[PDB]
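Notes to accompany the following structure.
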Amino acid sequence: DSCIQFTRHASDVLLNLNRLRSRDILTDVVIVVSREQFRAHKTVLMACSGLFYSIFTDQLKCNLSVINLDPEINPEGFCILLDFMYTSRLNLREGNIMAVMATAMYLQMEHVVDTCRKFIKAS
Amino acid sequence: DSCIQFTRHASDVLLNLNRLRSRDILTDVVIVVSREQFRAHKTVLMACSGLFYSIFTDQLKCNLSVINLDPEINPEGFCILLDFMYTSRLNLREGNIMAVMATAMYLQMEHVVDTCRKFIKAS
Amino acid sequence: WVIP
Amino acid sequence: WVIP
Ligand SMILES: CN(C)c1ncc(Cl)c(Nc2ccc3c(c2)CC(=O)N3)n1
Ligand SMILES: CN(C)c1ncc(Cl)c(Nc2ccc3c(c2)CC(=O)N3)n1
Ligand SMILES: [Cl-]
Ligand SMILES: [Cl-]
């Protein structure tokens, strides 16, 4: 086409979606990870994760307001990944990299799994 | 912080949100523009437009499944702007620039208004 | 704005 | 991935 493009548009959209999350505006699901609860937007979860994409395209699960993750999933690893979904920023540290990689493999977040594998290979 | 960043994350999120829109997945509102109807995600509309941000943060309007725009709003101008919201791409042409600028001013999409003003000033 |  |  003959379209023009605004370079910062996608980043600005994601920044506003994170502002909505932080104020708990139009969040439509709570993700339960052991004792911890995380409010989010189903569409953002689907856009970032192969697992949530499969869950919320399912004709029955699409209507659930509560999703319980596998008890092996670490709440901190999930929190770091949820922050990444809404910001593009990953808080990857020596003390959390194993939990982050395991959570990203379960959530099917291919690019996060790839950087975790590379950072582990380096050490 | 000590975060790493995935450059393409925001663009990939927006691309997936547009894929959900195209398949009518988890759309939660219909925007009525004269006779024309447009399905969308309230969160994406809010993230892109000062007008939708004001509408869906209102305690009563946040629950509406149908929003009717002012009858002066042109459906084609709206369609071009809705496509921009989900892609960062603006189909700006000599034949639509006046309708696009008027719709962007009404929707409070400051960056679109700015490029329309510049393209009009050039001609 | 750019030419994509 | 980059250092932001
Ligand atoms: C694959 N597809 C057509 C599609 N459409 C819409 C959405 Cl929201 C979506 N999201 C999704 C699916 C798989 C994966 C991801 C997002 C991230 C990932 O690593 N794998 N995937
Ligand atoms: C201003 N603010 C705190 C905020 N938080 C969340 C959202 Cl979704 C939001 N969106 C919004 C508001 C005003 C404008 C836009 C989006 C685009 C614009 O030109 N003006 N604005
Ligand atoms: Cl990823
Ligand atoms: Cl804009």
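Shown for chain B, in order and in Swiss-Prot numbering: 6-128.
Cβ atoms here come from the backbone N, Cα and C positions, even for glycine.
According to Swiss-Prot, the features are:
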type	residues	note
MUTAGEN	B:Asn21 to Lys	Abolishes interaction with NCOR2 and HDAC2, no effect on interaction with CTBP1 and transcriptional autoinhibition; when associated with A-116 and 376-Q--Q-379
DOMAIN	B:32-99	domain 'BTB'
MUTAGEN	B:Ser59 to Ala	Abolished ubiquitination by the SCF(FBXL17) complex
MUTAGEN	B:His116 to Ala	Abolishes interaction with NCOR2 and HDAC2, no effect on interaction with CTBP1 and transcriptional autoinhibition; when associated with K-21 and 376-Q--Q-379
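Feature map: Swiss-Prot annotations on the structure.
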residue	record	CB count, 10 Å
B:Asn21	mutagenesis position	16
B:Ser59	mutagenesis position	12
B:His116	mutagenesis position	16
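Here B:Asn21 (mutagenesis position) is positioned 23 angstrom away from B:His116 (mutagenesis position), judged by their C-alpha atoms.
Under DSSP, the residues of the domain 'BTB' (B:32-99) split into helix, strand and coil as follows: 30 helix, 15 strand, 23 coil.
Residues from the set of mutagenesis positions B:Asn21, B:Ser59, B:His116 situated with their C-beta under 8 Å of a chain A C-beta: B:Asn21, B:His116. With a CB cut-off of under 6 A applied against ligand 1, the mutagenesis positions B:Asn21, B:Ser59, B:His116 are reduced to B:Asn21. The CA atom of B:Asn21 (mutagenesis position) is located 25 Å away from the CA atom of B:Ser59 (mutagenesis position).
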